[PDB]
Amino acid sequence: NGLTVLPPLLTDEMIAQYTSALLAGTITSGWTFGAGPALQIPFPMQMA
Amino acid sequence: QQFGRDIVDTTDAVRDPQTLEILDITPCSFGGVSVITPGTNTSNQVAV
């Protein structure tokens, strides 16, 4: 009857590669990637 | 039974009244038509 659902622009495989880069920047850098260059820190030392 | 009907009353099947066959029904195609222009100050080419 003239009604049509349009597809989303970001596939669900692209929305999961953005969620994987946010979890691999926190586990390996800290809160340093959201303010400038990402700087590495041993993990037990970021929890400290 | 002679007709046929999905949920939303919509005949989705019928049965020849001269040979008795169950012939499904499916609407003719339709949809939108979008036009991709690079810009008329750049080109008069387009994709659809």
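Following Swiss-Prot, chain A residues are numbered 856-903, in order.
We read in the header that electron microscopy, 3.0 Å was used to get this structure.
The backbone N, Cα and C atoms fix where each Cβ goes, and this holds for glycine too.
Swiss-Prot documents A:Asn856 to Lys as a naturally occurring variant and attaches the note In strain: Omicron/BA.1. Taking the Cβ of A:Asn856 (variant position) as centre and 10 Å as the limit, one finds 5 other Cβ atoms among all the protein chains shown.
In sequence order, the list of same-chain residues 6 or more apart from A:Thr859 (variant position) whose Cβ falls under 8 Å from its Cβ is empty. In the three-state DSSP classification, A:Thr859 (variant position) falls within coil. One natural variant named in Swiss-Prot is A:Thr859 to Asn, and its note says In strain: Lambda/C.37.
Swiss-Prot documents A:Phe888 to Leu as a naturally occurring variant and attaches the note In strain: Eta/B.1.525. In the three-state DSSP assignment, the secondary structure recorded for A:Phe888 (variant position) is coil. Taking Cβ-Cβ distances under 8 Å and a sequence gap of 6 or more within the same chain, the neighbours of A:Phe888 (variant position) are A:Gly880, A:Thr881.
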